[PDB]
Protein chains: 2
Amino acid sequence: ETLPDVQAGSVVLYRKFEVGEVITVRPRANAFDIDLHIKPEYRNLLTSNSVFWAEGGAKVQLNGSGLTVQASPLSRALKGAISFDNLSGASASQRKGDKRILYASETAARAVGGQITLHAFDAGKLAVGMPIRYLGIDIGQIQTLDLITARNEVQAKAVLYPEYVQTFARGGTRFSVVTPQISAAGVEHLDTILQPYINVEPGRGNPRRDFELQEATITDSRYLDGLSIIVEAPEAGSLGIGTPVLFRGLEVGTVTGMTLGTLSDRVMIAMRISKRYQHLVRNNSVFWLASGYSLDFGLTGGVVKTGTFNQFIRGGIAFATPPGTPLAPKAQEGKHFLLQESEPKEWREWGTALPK
Amino acid sequence: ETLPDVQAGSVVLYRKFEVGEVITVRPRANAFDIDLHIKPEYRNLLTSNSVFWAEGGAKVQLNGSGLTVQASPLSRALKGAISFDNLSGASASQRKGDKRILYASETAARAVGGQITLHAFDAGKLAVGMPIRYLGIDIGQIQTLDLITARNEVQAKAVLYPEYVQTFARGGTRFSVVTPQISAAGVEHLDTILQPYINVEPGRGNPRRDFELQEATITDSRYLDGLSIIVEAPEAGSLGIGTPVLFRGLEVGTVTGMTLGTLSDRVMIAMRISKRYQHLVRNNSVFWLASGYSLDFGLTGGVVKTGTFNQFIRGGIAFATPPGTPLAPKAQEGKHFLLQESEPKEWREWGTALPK
């Protein structure tokens, strides 16, 4: 439909190596036609599962560290060239249209079946070419941004590479942007300042391939595949997303999210505890809010303490198990706990034996 | 009228592809004339709704990430070239003038009907080429800046792309710049430091196409299409634009603006509450000011708390609903509330059942 780069007389590439030749840009009223010459032995090597992608001009290929340019003839440097390669499931590209379609780049030539669609309310963080990462590994990329004013949202259509298209996009898949934060909570992300990406949690179910871009989550990356615990509290307090959960001062997990209840009388606080520390919680495991500095004034003599701990900056939930010679069973995947407003004196003196 | 780029002998482009040739720069005393050659089949393809835009020299096309240059002949690299394309409603460009007019760039060639005019008091943030964005999507651009000293203001004439010219500029459309902030309130905008833009709220009414650039608003972007609530207070206090409104500690909305009353005895504070949290407020929903740290000294023993919460930095309004077995109806689009100077003791013990 469009040929911005294509110039007549340019060279055909294969694995960034020259075999073949572009000869003709034959125009039509609705959709322009391009004609290519390749050798008779290699046209027998040509497959019906072949994709053609074009690139034009000279890219300096900056990319931070290395901006080298490859061994290039004057035929790319003067005229917009075309490369090609085979792949496994490219038969659908020949099912559609009358003839093969020339994709605008190598990324769009891999966009057969792996093309998904997101729905975001604010595209202020999104960008064209923004990579979708899983565990810091590039597994996808946004290629366009469509604004709709009929329903006031932005449809972001992205791609997934064909190795990960089956494992991901299975429904219940949470797409979340990462972003620089400057607030009451300290910043943990520095590469996102220069180059932001999208973290993703996989799911299980039906291949939906229609998604909603969720909010910026912090808990999910470091504390993953853990026991989900819901605790109901009268007040929010200094709690937030990223607030650590502490066991004898050791950070075992963090708060996933905060939501109003089904009845608006208690806020529910979702947390996850790590797998190695999952066994610590029991059905008798009382929570208490440990936020900020708590110190007791003294009349005869005044003892004061400034720990400069993390709970002052983000106010954490701390717990311990009361001693019982019959042990209560483990906490369920869904179970509600009652937070204690005061820190119980006894927890220093409990000494609860938790094996393994 | 002006031809800075045009050079005789240059090439005619179409979709960044060469067909045709510029032959003559024929001068006149008042307005210079340019003559173009195109092929006989393509001049039949030429339409009365065609726009011509010219670009000269070689642009490195830096643009942050990619600074590649396209496949270009020496005819652009030596001489200022001319491209063209059709569009739908370009008949007005041929109604004006004797012959077709050559626009200075591709953006000015799309500026037919979509050209609006702003009135700003200070053009210290504005710039030529500054994009007008809606939900982070580029939907417009400032192209010139005109200073008037008869009335001491700056007229900024901008463009809108023809897809969004009908949906936007409908009257009641609020144009507001975004800007880096370094003040008592924490900074949320980091891309604006490098590249500032203009956020816009659409409106409903008559196609005015004459606007006033409003002040830098913070509430509008994140908290949008919500229930507007006016609260009158004796004092301003630590309130400001961006100050959150809290329900049981959860941020449900923010303060839109602050204005003196019709009678200067009470300041009015405009806020919006989000759609999912809109049902929480009722006709009996008392406000109170929760700003800074409030702690009670103890004579026998002194309890102190430092939450390190957001309300210390920007002093928020918190509320809860008193319990009533007949429920009062929802808050109106315009209704005045009375802020309580002291936090009522009872709100912890209210336990008001708010469904859905």
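Since chain B takes its numbers from Swiss-Prot, the residues it shows come out as 522-877.
Recorded method is electron microscopy, 3.5 Å.
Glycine too: its Cβ is placed from the backbone N, Cα and C atoms.
Looking at Swiss-Prot, you'll find the mutagenesis B:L595 to N noted as follows: Loss of activity. Under DSSP, B:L595 (mutagenesis position) is assigned to a helix (H, G or I) in the three-state scheme. Under 8 Å, Cβ to Cβ, and six or more positions away along its own chain, B:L595 (mutagenesis position) finds no residue.
Using a 10 Å Cβ-Cβ cutoff, B:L599 (mutagenesis position) registers 14 neighbours. Where Swiss-Prot documents B:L599 to N as a mutagenesis experiment, the accompanying text is: Loss of activity.
The Cβ of B:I703 (mutagenesis position) lies under 8 Å from the Cβ of no residue that sits 6+ residues away along the same chain. B:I703 (mutagenesis position) carries neither a helix nor a strand DSSP state and counts as coil. Among the mutagenesis entries in Swiss-Prot is B:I703 to N, noted as: Does not affect function.
With a cut-off of 8 Å between CB atoms and residues at least 6 apart in sequence, the same chain places B:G761, B:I834, B:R835 near B:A705 (mutagenesis position), listed in sequence order. Swiss-Prot gives this note for the published mutagenesis B:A705 to N: Does not affect function.
Listed in Swiss-Prot is the mutagenesis experiment B:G707 to N, annotated as follows: Partially affects function. Over all protein chains present, the Cβ of B:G707 (mutagenesis position) has 15 other Cβ atoms lying within 10 Å.
Using a Cβ-Cβ cut-off of under 8 Å to chain A, none of the mutagenesis positions B:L595, B:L599, B:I703, B:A705 qualifies.
Between B:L599 (mutagenesis position) and B:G707 (mutagenesis position), the C-alpha separation comes to 51 Å.
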